[PDB]
Amino acid sequence: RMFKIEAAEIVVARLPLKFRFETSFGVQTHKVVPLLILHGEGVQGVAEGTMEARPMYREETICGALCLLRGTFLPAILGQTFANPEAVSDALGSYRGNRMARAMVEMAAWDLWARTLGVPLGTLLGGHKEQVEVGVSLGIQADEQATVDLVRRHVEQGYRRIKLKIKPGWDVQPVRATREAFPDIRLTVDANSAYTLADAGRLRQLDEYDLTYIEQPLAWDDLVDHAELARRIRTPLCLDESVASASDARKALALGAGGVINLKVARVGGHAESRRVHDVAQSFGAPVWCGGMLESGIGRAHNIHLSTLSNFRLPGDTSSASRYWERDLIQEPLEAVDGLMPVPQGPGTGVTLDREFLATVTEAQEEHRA
Amino acid sequence: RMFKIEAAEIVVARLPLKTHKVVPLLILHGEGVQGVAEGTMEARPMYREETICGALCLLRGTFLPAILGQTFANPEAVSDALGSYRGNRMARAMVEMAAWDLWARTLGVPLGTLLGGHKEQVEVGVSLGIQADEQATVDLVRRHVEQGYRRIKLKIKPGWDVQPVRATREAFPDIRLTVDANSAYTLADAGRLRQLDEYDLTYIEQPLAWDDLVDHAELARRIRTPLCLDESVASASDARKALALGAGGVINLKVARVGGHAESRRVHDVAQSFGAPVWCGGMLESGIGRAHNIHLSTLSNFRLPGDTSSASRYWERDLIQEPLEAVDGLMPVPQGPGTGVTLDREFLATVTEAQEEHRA
Amino acid sequence: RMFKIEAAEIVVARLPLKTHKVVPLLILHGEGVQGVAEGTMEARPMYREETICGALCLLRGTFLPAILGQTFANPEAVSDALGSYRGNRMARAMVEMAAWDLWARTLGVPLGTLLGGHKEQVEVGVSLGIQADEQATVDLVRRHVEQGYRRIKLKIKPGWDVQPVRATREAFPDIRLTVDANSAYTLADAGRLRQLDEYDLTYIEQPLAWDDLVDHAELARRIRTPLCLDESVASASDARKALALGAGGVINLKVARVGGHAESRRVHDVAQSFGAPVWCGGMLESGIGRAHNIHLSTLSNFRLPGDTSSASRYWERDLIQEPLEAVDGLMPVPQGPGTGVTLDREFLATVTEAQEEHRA
Amino acid sequence: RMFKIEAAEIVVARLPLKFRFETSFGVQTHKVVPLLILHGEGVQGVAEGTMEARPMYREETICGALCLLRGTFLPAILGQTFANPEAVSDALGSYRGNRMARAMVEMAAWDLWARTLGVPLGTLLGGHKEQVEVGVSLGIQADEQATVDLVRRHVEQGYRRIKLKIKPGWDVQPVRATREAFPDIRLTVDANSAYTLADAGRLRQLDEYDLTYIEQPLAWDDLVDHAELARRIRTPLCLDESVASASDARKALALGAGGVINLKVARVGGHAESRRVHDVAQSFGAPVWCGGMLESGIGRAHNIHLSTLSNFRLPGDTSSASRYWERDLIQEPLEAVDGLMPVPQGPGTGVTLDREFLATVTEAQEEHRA
Ligand SMILES: CC(=O)N[C@@H](CCC(N)=O)C(=O)O
Ligand SMILES: CC(=O)N[C@@H](CCC(N)=O)C(=O)O
Ligand SMILES: [Mg+2]
Ligand SMILES: [Mg+2]
Ligand SMILES: [Mg+2]
Ligand SMILES: [Mg+2]
């Protein structure tokens, strides 16, 4: 039955990384993890923000999102009783944008709700996969052959897709040079919203090298130019930043802006909207796959449960947690073997904050009540 | 945790109208609860392609042996365990919808709540058949407007369309008014249908072929009145194709026609992503089907009124213990887990023509 | 020659309306002059996605450290020095617009003149909220017509649109009349919106989703009244896409929403290249923002009247020393270099909630 | 503040060339340079006409343009006070066409105005590049290999694009034969409004040889056929003659007539309109690059300042002045090194008439006052 949200904790942690993540919007080495914990009916839901300190991947920031949480979202929900996560989400007024901020509340609500039922999260969302295929995305690196080697280390691990982050002045080389050593691997690029329609003919060269897709080659907020570019090349386009809702997905696919969607749960505003994005794509015969945002095991586990839905037909960016952190914020390991990630068992996300360890890396912590 | 389907009953009832109606039921048993669903296929293929005879064959020979004795994580897993077979969406909906009801009852949660709805009441419309003349049409619309219905549906046909719509809109300038064209028209009728445009109908329902989308798209370019699709939307990919082709701007969503609740929610979500509304169509359901419908209707893109009016308008006495009665054009969501309604087993037995039990 | 940005102040004022409004200001100091700009983001994300809290964070932690102590050839160079970051156009506009004002003041040249304008006065329109009934609408339009406004904007909403427009056009057959639909409609409203067509509105402003262009394109095919875009044009490439898709024929151009003066001139020029007009939208600005707006509005494709009406309509007392008062629907361009207006520092201090200074 | 135009000089010079310019509209060896000097507020603005004695590249002529200047344009502006170059341009009535003639006035006005402010021209137009990438365009020449050698001399100089003027009965050869010796150079052709849609399949052969664009292959005044041809070949089209305004640019790009625009400042009517053309292209994600019209250092310097704007993303035709003249009309050298041309320093254009030398090559000179 119904659930009452009695308290909310905001806990910000920073976690040292392991590899250096050198995307076309910059280089990333460390990681701030904004956690929202919702309390009610003797259980708790935890979710993790995917917004950055500065607006580099997309428009939101930790600073603005916490203001929004403490000044607006949390007051609207605290002390209130809800029938389900859709009602929580409904209660956050008509505020514009800020999907990731909304996702912290909404996804925590899903975790809390599932835990009141004693049911796994993926199960309530309609998924019945018991593990999910994952690939790896490899940041920018080295040179023509001396990067066919980092691919090597991952193909030997059984990862089911290799994604190379390219960018203006570094692209066609690895692709032929990886299709070189590995003529048969599922291979993709993250063209990193780097290019413009100007760069169209160069991108067509990637065509023979048989990629499953080219990811977000043009502006992060664009659909129209992508639809133009898609007509000029044979390699399918994959959208990321430009699909932030199910109607964006509908428009992108009706326009022909892409044939594949990188679905990032928090980017589209949470699980319910992700299911819609997922079903909209499916109705167009377009697959989705699960994006990653360097999450701790909270975010990683949310991603894994979402990925159990049936239109997740391409390997996601949900590789092994041990790849990123010497120690994660949860107790459970989230380790893929042979490119298959198992669904962590238990109610909701199936994972559990390591509170003692979290405390040692916490830099902010607030409680909110009605 | 997961649920095992241990047993299934098929009960075929002949329920007196207020002539009879054959009501096929499926009851799935597991975990100390049961799920019940109602078939909407007819004895002969009239509204669509399926029949009771073909459907019950498929259930007992194929669908039921596939699920009996198996353990499932959710209703989607039950449905997936049947996905090799083509079409037969109403037969499939029987299993799928009973599975939803069973699953919800293992959790103790209302069905609509599990599907993501949070309405406590749903808006209901009324359907009128062809009347003898204009004033007889207007007198019955006036009755139903006074009862508080929030949408008026008129059955129209070639020779009788502009007249009743005109007379009605004249008497009732501001009501929500729609028509059901019952696939009785052709593209040569475009000029006549366009004559409806000045009376601001919310939509015209399925004027052209029952399985068509493409000619509906053409007709939509020729008239300004929105088209509502019925029989040609039997899946989420049909809804996508319909909306993207401009075959219509509204979908009459019938849960069993598209294959059950999960696929219905996908139709609802696809429509929503296009900013097109859906509404809940009806099929003369006993309280089992009516309750499944009321629960589906609590979802937020059900933005036009549905054919889930009072059970008492159809049946002397219903097969369930709970009254489903709308007041002032609002049907309350029946309280309880799953559908929130309960078969009256003794009354049921007095109207049962045939029953059978199946185990693994 | 080039300019060095030596210092920046953020002042947040609470300015009494004639209830209060929070007015965030940025003052950039260099070369013995200063540039001032005003933020248009709200405390919560209502008109669009940004907030004062998020914006000020971005300024002090990112934008300001990027420019403090650096030397620039022009305001475009200042803006380029921030181009790694995504969205946040109003936060960016604060820096960009102060940079324009500073730059113009190092040269001794009016801002509008540097952007290529040569109007000495700009035409102003009036905005009316929902009134109780038709005659109350007409009485207020009559007032504003007599004051000499050159465009009447009516706020409309579902249930209240054709009536006020009809009553107004009936009383005023030749005035320039427009409506603001405030994203309150859907494609199902096409038939109702088309009913506005006979009253010859100059445009309907953003009837569908605030961030949409594609559905607006569809709606434009269904009705003959021109659509004006607001929130879905946040850049020159948005303006191009909007005009080329046929999402609208007019753009409500708000300087801070698109990221400042340079990008605004690009929106203005793209529109012009399509032969589509722009007009200057408003955001309840203190005299700082109003003056930036008046200066932008002097450009030649600002061919419909703008929301830069009298400061006295909003504020008991303004933050600047100069009165910005329109007479007979003409707002004079404030004289002087840059914006031609000057902060009243002592009055400002009496209404300051928070201030801070930043250096390299 | 405001500026008053008190006097105007028209000075026509002829300058001996150095190389023979053998375009598909004819062979050019010498060069008439129409200069307009505007006087006001103790400074002067100088601009240079790009119209020819005869209408070979486009429709204007020196003869008709000077008539228009002396009979119409100059009378409208002399003794008048203006707030900026846009107001000067506004004051030249609604006269039709004659963009180059208008450009002499307008561009001189920009120079004059910038000089009253003491600011560089490019700076006022919004550019902040400190030098610009340039290529070379090579007229019609020799044969298959014995022209891969003239390309040679330019690649050794570091020019960042090589453009070959082709024409019916001389085209596919050098391209494979230059892509031959120089498999990696940025290479283009100036198809010289020579062809018609008839010639479409031959042009598609240039496709593998990897040109950045094919320039104005069809009629000089056409958009529609270019949009058709663009659909038949993979090499982007570049428009020149057919874009004479920002609305022409809008129409060309909305139609798909080209993906690149050769922006010639005087052809579109001056700096302000060039900025608009530049921004319109940018809004479509189309680059521009700077055309050349064999200018003396006055025109060359105007071109360099315009080229500082951000959508000038492809190398222009603004090579070294020493390539064209044994002596230029200005004092300053305008020499590129390694395909980079520096912005000449100083207010306005940053260059200065060499009046003593100009006098020795002047063939006409008039003063006009109010
Ligand atoms: C922080 C986020 O922007 N980083 C990666 C995703 C990293 C993934 N492997 O977890 C990205 O490509 O978006
Ligand atoms: C006079 C003009 O028509 N000649 C060259 C441009 C020459 C450039 N290199 O300066 C052209 O191709 O148009
Ligand atoms: Mg990515
Ligand atoms: Mg019906
Ligand atoms: Mg408005
Ligand atoms: Mg040329």
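We number chain D the way Swiss-Prot does; in order, the residues shown are 6-375.
Placed from the backbone N, Cα and C atoms, the Cβ positions cover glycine too.
Here is what Swiss-Prot records for this protein:
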- D:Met56 to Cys: Loss of activity; when associated with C-65 (MUTAGEN)
- D:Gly127 to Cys: Retains 93% of wild-type activity; when associated with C-313 (MUTAGEN)
- D:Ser142, D:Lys168, D:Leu169, D:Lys170, D:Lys269, D:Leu299: N-acetyl-L-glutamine binding site (BINDING)
- D:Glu149 to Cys: Retains 88% of wild-type activity; when associated with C-182 (MUTAGEN)
- D:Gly163 to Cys: Loss of activity; when associated with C-343 (MUTAGEN)
- D:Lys170: active site, proton donor (ACT_SITE)
- D:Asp195, D:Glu220, D:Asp245: Mg(2+) binding site (BINDING)
- D:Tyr218 to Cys: Retains 35% of wild-type activity (MUTAGEN)
- D:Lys269: active site, proton acceptor (ACT_SITE)
- D:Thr313 to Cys: Retains 93% of wild-type activity; when associated with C-127 (MUTAGEN)
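The two recorded residues, D:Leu299 (N-acetyl-L-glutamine binding site) and D:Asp195 (Mg(2+) binding site), show a Cα separation of 15 Å. In this structure, D:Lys170 is the one among the binding-site residues D:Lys168, D:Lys170 with the smallest number of other Cβ atoms inside 10 Å of its Cβ. Closeness to ligand 2 is met by D:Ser142, D:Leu299, these being the recorded positions among D:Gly127, D:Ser142, D:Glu149, D:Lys168, D:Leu299, D:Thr313 whose Cβ falls under 6 Å from the molecule. The Cβ of D:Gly163 has fewer other Cβ atoms within 10 Å than any other of the mutagenesis positions D:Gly127, D:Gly163. The number of other Cβ atoms within 10 Å of the Cβ belonging to D:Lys269 (N-acetyl-L-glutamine binding site), over all protein chains shown, comes to 27.
Here D:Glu149 (mutagenesis position) comes close to D:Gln178, D:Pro179, D:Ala182: these same-chain residues lie at least six apart in sequence, with C-beta atoms under 8 angstroms from its C-beta.
Closest to D:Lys168 (N-acetyl-L-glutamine binding site) by Cα-Cα distance, out of the recorded positions D:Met56, D:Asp195, D:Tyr218, D:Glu220, D:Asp245, is D:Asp195.
Taking CA atoms as the reference points, D:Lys269 (N-acetyl-L-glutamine binding site) and D:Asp245 (Mg(2+) binding site) are 8 Å apart.
In sequence order, the mutagenesis positions near D:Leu169 (N-acetyl-L-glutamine binding site) (Cα within 10 Å of its Cα) amount to none of D:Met56, D:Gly127, D:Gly163, D:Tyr218, D:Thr313. The two recorded residues, D:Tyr218 (mutagenesis position) and D:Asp245 (Mg(2+) binding site), show a Cα separation of 12 Å. Only D:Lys170, from the recorded positions D:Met56, D:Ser142, D:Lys170, place their Cα within 10 Å of the Cα belonging to D:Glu220 (Mg(2+) binding site). Checking the recorded positions D:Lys168, D:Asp195, D:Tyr218, D:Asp245, D:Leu299 against ligand 6, the ones with a C-beta less than 6 Å from an atom of that molecule are D:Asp195, D:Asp245. When Cβ atoms from all protein chains are considered, those within 10 Å of D:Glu220 (Mg(2+) binding site) total 27, not counting its own. Rounded to a whole value, the Cα-Cα separation of D:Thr313 (mutagenesis position) and D:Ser142 (N-acetyl-L-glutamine binding site) is 20 Å. D:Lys170 (N-acetyl-L-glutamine binding site) sits 13 Å from D:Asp245 (Mg(2+) binding site), counting Cα to Cα. DSSP assigns D:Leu169 (N-acetyl-L-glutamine binding site) to a strand.
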